[PDB]
Amino acid sequence: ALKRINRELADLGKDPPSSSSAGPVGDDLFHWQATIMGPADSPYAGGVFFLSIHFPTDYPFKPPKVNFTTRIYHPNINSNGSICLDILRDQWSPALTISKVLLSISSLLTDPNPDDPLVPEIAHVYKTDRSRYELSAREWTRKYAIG
Amino acid sequence: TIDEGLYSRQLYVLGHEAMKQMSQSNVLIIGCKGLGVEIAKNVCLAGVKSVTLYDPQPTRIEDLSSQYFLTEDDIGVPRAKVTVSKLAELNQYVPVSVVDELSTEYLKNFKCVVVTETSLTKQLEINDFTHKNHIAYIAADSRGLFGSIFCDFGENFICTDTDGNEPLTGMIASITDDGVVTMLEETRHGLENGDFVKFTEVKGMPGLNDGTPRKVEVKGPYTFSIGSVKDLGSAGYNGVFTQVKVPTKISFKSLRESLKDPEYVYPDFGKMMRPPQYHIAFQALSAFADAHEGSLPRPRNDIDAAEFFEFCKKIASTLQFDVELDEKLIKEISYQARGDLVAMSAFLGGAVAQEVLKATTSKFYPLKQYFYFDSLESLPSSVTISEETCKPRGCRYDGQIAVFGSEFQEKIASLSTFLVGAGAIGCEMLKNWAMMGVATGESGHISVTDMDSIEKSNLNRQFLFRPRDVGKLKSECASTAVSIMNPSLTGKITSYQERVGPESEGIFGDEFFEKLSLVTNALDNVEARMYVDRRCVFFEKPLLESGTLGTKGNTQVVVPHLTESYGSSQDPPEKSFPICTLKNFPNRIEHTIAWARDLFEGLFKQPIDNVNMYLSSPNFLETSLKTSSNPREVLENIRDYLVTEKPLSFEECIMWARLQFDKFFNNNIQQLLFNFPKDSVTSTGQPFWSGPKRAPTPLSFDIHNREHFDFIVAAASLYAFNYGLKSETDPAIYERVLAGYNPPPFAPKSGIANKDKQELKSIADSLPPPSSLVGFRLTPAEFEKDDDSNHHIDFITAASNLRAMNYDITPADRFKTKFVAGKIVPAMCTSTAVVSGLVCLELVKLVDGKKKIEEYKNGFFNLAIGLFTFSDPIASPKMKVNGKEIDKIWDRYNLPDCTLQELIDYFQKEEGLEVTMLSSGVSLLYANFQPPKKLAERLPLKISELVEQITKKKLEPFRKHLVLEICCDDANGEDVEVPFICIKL
Ligand SMILES: Nc1ncnc2c1ncn2[C@@H]1O[C@H](COP(=O)(O)OP(=O)(O)OP(=O)(O)O)[C@@H](O)[C@H]1O
Ligand SMILES: [Mg+2]
Ligand SMILES: [Mg+2]
């Protein structure tokens, strides 16, 4: 529990994630506030997205609760910030680090999966009218993820 | 006509048909001693048609060793006559009678016959009749730490279900022409060779949709084969396969035939040569009793042991048994012939009651046929066990003194135990402790804690509670009942109503835990189990964990400095479906039930909470606007539930329910089909609505349909309850109101600055001020599965079935909906009895203070298949710290309340370790990577002051220690684990 959380925190500290920066809130180990930088080769370029990570008391035997805070226009992310990640609901195993979760979220941001969407309207726009999806994503990442 | 309010948990194990067939069966029980009374109690709680008792022998004192329906005022009265009255109260649907005399013909009046405490000649005489007339015959025996069970259900027993598992079902990706059926991605069918399956909804091969079962030839974890489907088609796409279970014919043998050539059931594979020894030993016991006017060998008597061994040799020679007799084991059976232990009685009674239920219901695979069990590892070795100590003292504990002696009785009578929970296992544990005389001495004591109250459904497996006690505290009732059973426990039992958790450390503190001898868990959740395990680890107290699940059960023992704790092992967690599956694309009824539960919470619980918090907290809106994920959603909920959609009568509630029906079952599906039409394709060209995704279809409100009306009634009633109106159930008003409804038009929308904050403020100021509404509160709906008059399960069932109709999923009834939504754990009385027996057999090892780890046995069993297994506990892991052997679990550092700097210096100088992280509770007290200013501010403070400052909460006066988790590195920088720190305040 606490020892595993601190091991992951130190591993993040020892090796800089470059594209991410996770740390405890205040002095509580069961509530982290991570930061993700928008991938360069994506509509979210030049954006900073804040994530809230809530470790369950049974960590790592139960998945952490990762929720977006900055608004994002993505097919697999809804307005509450819930992320459609298979490794967070039922595929979780006590062998995944927070760095792996952040890398998975960054990869998801790199390319969405509209075949199994979480926001059907955004997925429909992505599949049919790609240019309008690009414009909407740029507008959202310029209005919310900047400043 | 089964009373589902009482058999709620048992029906999830047996079923409606099994119980219907069970409630028409008669059971006769011969022998009303501890084993007989245990069997009768379990059968009465199960719910058979009636029970008849036959035991005309007058009561004696030693019979109180395991008979809990006998008192010292009943000495000299036949046991059946004084037990029938107390047995008749357990269940009101199961009459209990007594027969003064037994005749052979009379045996035809019964469906099952259980025989205990009977000679072998009488057993043969009974079985010779009950075998040729097709009557189930069970014979049970308990001698000291040994037990025997024999089952004979006839030569043509029909077993419909052989394992108790639900039929295996799965989804198919493709079926080739060679019969090769393939599952979907990363899906294991779980089938085995010889199983039967039937296919449905198969596209391209209609022939397989008939439903005829077909053989299974497993070829891999993901694919199997069914044979040749050449004629039916060339290739099949998609579909669902479901296993078919066929009846099995089991042929038994009579007792006379099976004495010569028995068929053993092995409860343990480490000792496979013993059952052949016990087979001779019990027959020799019967012969010795018949040769001495029914007198068993005296306890720990050498002459009787020699004579009994001579009888064993004679029997082994006569029956041509080519087995070498083990003299030590046989003479041990001789010594404990007069023993009567309540733990062995409980274990065997649970097993025999399960066998009776198998005989009546023709379900589960029975024992076939002999089952010989022993717990000889429980015999004490730290006390004197001889003829002098084991002779009877003329007290109610003679049956236990004959096995353990008087010194061990004095050891038991001074125990100071702590029982967590007072459920079914708690009641059984308290009964066993009362019978064993636990804490009946001067220095003994028992403490039982449980915060729950007695409900109707708890009376099925908790026999210490009566219908007149419904609504009272469990702990007080249990303590009173066990004080009634054993009068010596008057004033030796303390009952609390406290939940064992972090908030109860002021009651279960250092003083409370420093006087205990052992802790027994009777809980049902993992959080409390882990907490109690941590407390026991810190205080170094033995712990006894036990759990049941339907017909399965397990028991584990935690011994300080010997074995690992409860938290060192991991169990399969609960399954939570992906959010995208539940939200848009379900394919099973569980998804729809989960969605319905979320809908219930979001409609009748969350908005009411927001409204109530808005009217109470003066600064709620400002906090929500910058803290809540969707402040707009909160404002919309408050507005809608306060001003926009506040009902004034029940008609408006009905209108709102109709509107919500349209919102959730007609409009969202239209939007989804507008976004993803039924003919759309994925990026790879495959059709979108194929495989795990099922195309939905909107529902048009038809009032005459039962499901729509049920949803309307439930939703309207719950809304009225939220707003405190008068609900109604007459269909006339519903049909009158709903006729005059004009559906608002709906057309799906294709989509295509900082004014949003202005709109939010406009919505906020439109709400009435909190001052204008003083004392106005809305009642939230707290989910309650056990009450059938609150429309909770009805609403969930209606919503789930309507969503299933949307996606053409098979709807489920209210029974399965209550099972799934309520997270009901199936439970049985027999499993509880068995686990209590095993735990009480381990308790006598704990009392004796056995040191070797091979002398303790964790136990697992499954009564659906008659499986019992026992394995040694896993030893606690060791480690090397500074060239010393440290136990990982049971070792700690004891330190004063020194400053942080002094603690770091102590760890650097003594252990030669560099501290890099130090935490207490859920707070990070010290980390190596913190800015130097923070450390310079924190270093010169004491640990107690540091914790008070970081946690912003003063330490409670009853606090006497702190548990610190420390991670440190060695000199070279390699991480080394160290035990936790116990700072003494
Ligand atoms: N943290 C806890 N502290 C103390 N007692 C607890 C705790 N958690 C559970 N219990 C008690 O454990 C007992 C568990 O018994 P059991 O699960 O058979 O009953 P139940 O949960 O009331 O019934 P059912 O599960 O059949 O609806 C209950 O008395 C419950 O009060
Ligand atoms: Mg309860
Ligand atoms: Mg429970």
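By Swiss-Prot numbering, chain B shows 14-765, 780-1012, in order.
This entry, so its header tells us, was determined using electron microscopy, 3.0 Å.
From the backbone N, Cα and C atoms, a Cβ is placed for every residue, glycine too.
Counting only same-chain residues six or more apart in sequence, none has a Cβ lying under 8 angstroms from the Cβ of B:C593 (active site, glycyl thioester intermediate). Among the features that Swiss-Prot reports, active site, glycyl thioester intermediate is placed at B:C593.
Listed in sequence order, B:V433, B:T462, B:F521, B:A541, B:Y544, B:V545 are the same-chain residues at least 6 apart in sequence whose CB falls under 8 Å from the CB of B:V513 (ATP binding site). Residues or ranges marked as ATP binding site in Swiss-Prot: B:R22, B:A437, B:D463, B:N471, B:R474, B:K487, B:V513, B:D537, B:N538.
Residues annotated as Mg(2+) 1 binding site in Swiss-Prot: B:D465, B:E468. Mapped onto three states, the DSSP output places B:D465 (Mg(2+) 1 binding site) in coil.
The annotation Mg(2+) 2 binding site is assigned in Swiss-Prot to B:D537. Counting only same-chain residues six or more apart in sequence, the Cβ atoms lying under 8 angstroms from the Cβ of B:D537 (Mg(2+) 2 binding site) belong to B:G434, B:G436, B:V852.
Looking at Swiss-Prot, you'll find the mutagenesis B:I592 to G noted as follows: Strongly reduces enzyme activity. B:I592 (mutagenesis position) has a Cβ environment of 18 other Cβ atoms inside 10 Å. DSSP gives B:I592 (mutagenesis position) a helix state.
As a published mutagenesis entry, B:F598 to A appears in Swiss-Prot alongside the note: Nearly abolishes enzyme activity; when associated with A-701. When other Cβ atoms within 10 Å of the Cβ of B:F598 (mutagenesis position) are tallied across all protein chains shown, the result is 22.
Annotation of the published mutagenesis B:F689 to A in Swiss-Prot: Abolishes enzyme activity; when associated with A-701; the original residue is retained in the structure shown. All chains included, 22 other C-beta atoms sit within 10 angstroms of the C-beta of B:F689 (mutagenesis position).
Here the residue is the original one, while Swiss-Prot reports the published mutagenesis B:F701 to A with the comment Nearly abolishes enzyme activity; when associated with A-598. Abolishes enzyme activity; when associated with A-689. According to DSSP, B:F701 (mutagenesis position) sits in a coil region rather than a helix or strand.
Listed recorded positions (B:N538, B:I592, B:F689) with a CB under 8 Å from any chain A CB: B:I592, B:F689. Among the recorded positions B:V513, B:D537, B:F598, residues whose Cβ is positioned under 6 Å from ligand 3 are identified as B:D537.
Gap between B:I765 and B:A780: 14 residues not modelled, C-alpha separation 17 Å.
Checking the recorded positions B:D465, B:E468, B:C593, B:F598 against ligand 2, the ones with a C-beta less than 6 Å from an atom of that molecule are B:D465, B:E468.
Whole-number maximum of the Cα to Cα distances across the ATP-binding residues B:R22, B:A437, B:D463, B:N471, B:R474, B:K487, B:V513, B:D537, B:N538: 25 angstrom. By neighbour count, meaning other C-beta atoms within 10 Å, the densest spot among the binding-site residues B:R22, B:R474 is B:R474.
Contact annotation for recorded positions (B:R22, B:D463, B:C593, B:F598, B:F701) versus ligand 1: B:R22, B:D463, each with CB under 6 Å from a ligand atom. Taking all protein chains in view, 10 other C-beta atoms sit within 10 angstroms of the C-beta of B:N538 (ATP binding site).
Of the binding-site residues B:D463, B:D465, B:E468, B:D463 has the largest number of other Cβ atoms within 10 Å of its own Cβ.
With B:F598 (mutagenesis position) as the anchor, the candidate recorded positions are B:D463, B:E468, B:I592, and the one with the nearest CA is B:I592. On the backbone, the CA of B:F701 (mutagenesis position) and the CA of B:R474 (ATP binding site) stand 50 Å apart.
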